[PDB]
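Okay, structure first, notes after.
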Amino acid sequence: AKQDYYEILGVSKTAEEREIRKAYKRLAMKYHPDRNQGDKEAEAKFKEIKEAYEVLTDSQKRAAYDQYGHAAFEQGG
């Protein structure tokens, strides 16, 4: 049901900004005024992806969301 920002912008769970600026502008340059004029329902997917930054463009967010919380790994050692 949900998606994965690191996957949203083709960003490795710990990728960087490039794929963040490349992976959104890649599907976004293809979704710009090409269909938006016949379907805004997809609009959100545009910021749904961009928002991925609040998650990966922050040492605490990209380091926290990388494992979706300490539950994805639990006790480490």
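Shown for chain A, in order and in Swiss-Prot numbering: 2-78.
Cβ coordinates come from backbone N, Cα and C, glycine included.
In Swiss-Prot this protein carries:
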- 3-72: domain 'J' (DOMAIN)
- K26 to A: Loss of activity (MUTAGEN)
- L28 to A: No effect (MUTAGEN)
- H33 to Q: Loss of ability to stimulate DnaK ATPase activity (MUTAGEN)
- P34 to F: Loss of function (MUTAGEN)
- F47 to A: Loss of function (MUTAGEN)
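Overlay of Swiss-Prot feature records on the structure.
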residue	record	Cβ within 10 Å
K26	mutagenesis position	14
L28	mutagenesis position	16
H33	mutagenesis position	12
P34	mutagenesis position	6
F47	mutagenesis position	16
Rounded to a whole angstrom, what is the C-alpha distance between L28 (mutagenesis position) and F47 (mutagenesis position)? 9
